Amino acid sequence: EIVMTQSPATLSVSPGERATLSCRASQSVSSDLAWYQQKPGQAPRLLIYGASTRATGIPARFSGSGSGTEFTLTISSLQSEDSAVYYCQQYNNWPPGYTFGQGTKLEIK
Amino acid sequence: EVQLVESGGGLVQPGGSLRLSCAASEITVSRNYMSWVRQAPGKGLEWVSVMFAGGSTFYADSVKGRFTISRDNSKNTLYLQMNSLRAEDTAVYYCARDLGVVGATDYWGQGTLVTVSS
Amino acid sequence: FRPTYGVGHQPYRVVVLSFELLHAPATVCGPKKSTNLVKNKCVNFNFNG
Amino acid sequence: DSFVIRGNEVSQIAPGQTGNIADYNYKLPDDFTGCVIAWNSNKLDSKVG
Amino acid sequence: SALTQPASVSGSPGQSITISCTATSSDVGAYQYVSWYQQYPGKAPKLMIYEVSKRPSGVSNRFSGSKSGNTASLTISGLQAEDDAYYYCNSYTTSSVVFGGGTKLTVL
Amino acid sequence: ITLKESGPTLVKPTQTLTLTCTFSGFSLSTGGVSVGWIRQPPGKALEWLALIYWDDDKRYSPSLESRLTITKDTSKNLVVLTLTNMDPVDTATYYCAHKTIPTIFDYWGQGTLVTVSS
């Protein structure tokens, strides 16, 4: 049970600029991660898995980083519809196992 | 589209039972790693239970001994029987096919609310 | 494997021995702690059966 | 039978125990007679990278 | 940037001294194997300690390692004038073995 | 156990520098054992260069890879590192040490000083 801490909790940035959100682990998560953006109202959506690999379809506008005990999600230019919640999911224990974060609320203006 | 749609969500008096059901389409479940997850209102997600492709199942400790996962392979569907729903089990329950290192979880279920009388 | 993996992710070499006991032509067994020899005294001996 | 496994997967090699290495690529019976010997060896198997 | 070592320390002869090899870099991995090397004044380095809390048999009984988190506090008791030399630390990161910025040990 | 480096002490800009490290007492045939190269500029800290495992699995430094192909021959107990495109930065000491998994660089060599100038 590696405890992840996301930050910030909420975020409102003007459209078109960058935003950088870090989520911090407590043990060795090397390159076992993923990022889900669960827009409010339906199932989550995977954005970036492993260390920084972008899930299929997921706009290149997103960029993931980090490894080990520290990870970060980065968006190039937020458009108005990017407002949703984000979670970084680790999977160092696949035979059943997963550990989510506290989530991050991202909105615009 | 490849999907699993769920049913059974509702309300039940404490100590009562329930059974959540999960149906699939265009994809099989028997040979796909299936995993039931749930969500408390407003909170994150948690792996609740899993059934393998050989039959070897597993459950979380919080739901160990009370919930039971099963799947009708013949028609590509999953099931979860619940009993003794207490104040804690009030959560939204999701059906999911988690892959892990080869593609993280993608296809999820619309969910089904399960609250108790009180 | 890399030298930064946790003990849960470290490589482990393992050997499993599977025996057979049904209808066995005893072929692999033996301590056989060898008898030291005594002479000229009435002694209990058991030579190879 | 000699091979190398991960750390947190040594538990799946047991009589009647289901898992991912036992159910997919090496499985020993429930009526198994014999035994298993595992000694941590990550000094000969983990490379940098 | 990856590891970090202090410039120098000077302890009176016959006392104890501890040296730190702070990483000053996140995600060096599990940070479990942390070795220290003794650099002579223009000679081939000799392994002094590896497995920080361990020490290889064949050397003195004054060097001793410890770990206060992200660094390795290597301790040296009963300082003698023979201990004047250069010192380096070494510990793998996630991708590759990394080294320290160097340390100088002068006995005074 | 003994290792020994050798090669040209002087070299010109943009040239192929070659070094031969001869060892005695051990080989590169047993598992886990490997041998790598390390350099240290005068009065500076060490740095990595490359690594060649015993199974012919090779490793190079990330920043300066795609060159300096390190080959070896365990029959005459020799490892060879050759790095081209001489720059005035390349004036440093060079050591060929045997690497184990826990005991990083337990057997170091002598080291050869090389100059890059007219």
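Going by Swiss-Prot, the residues shown for chain D are 398-446, listed in order.
According to its header, this structure was worked out by electron microscopy, 3.8 Å.
Including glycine, each Cβ sits where the backbone N, Cα and C put it.
Per Swiss-Prot, the features are:
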type	residues	note
VARIANT	D:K444 to T	In strain: Omicron/BQ.1.1
VARIANT	D:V445 to P	In strain: Omicron/XBB.1.5, Omicron/EG.5.1
VARIANT	D:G446 to S	In strain: Omicron/BA.1, Omicron/BA.2.75, Omicron/XBB.1.5, Omicron/EG.5.1
Looking only at D:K444, D:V445, D:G446, the variant positions on record, which one has the least crowded Cβ, with the fewest other Cβ atoms within 10 Å?
D:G446
DSSP on D:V445 (variant position), three-state: which is it?
coil
Chain E contacts from variant positions D:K444, D:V445, D:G446, C-beta within less than 8 angstroms, listed by sequence, come out as D:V445, D:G446
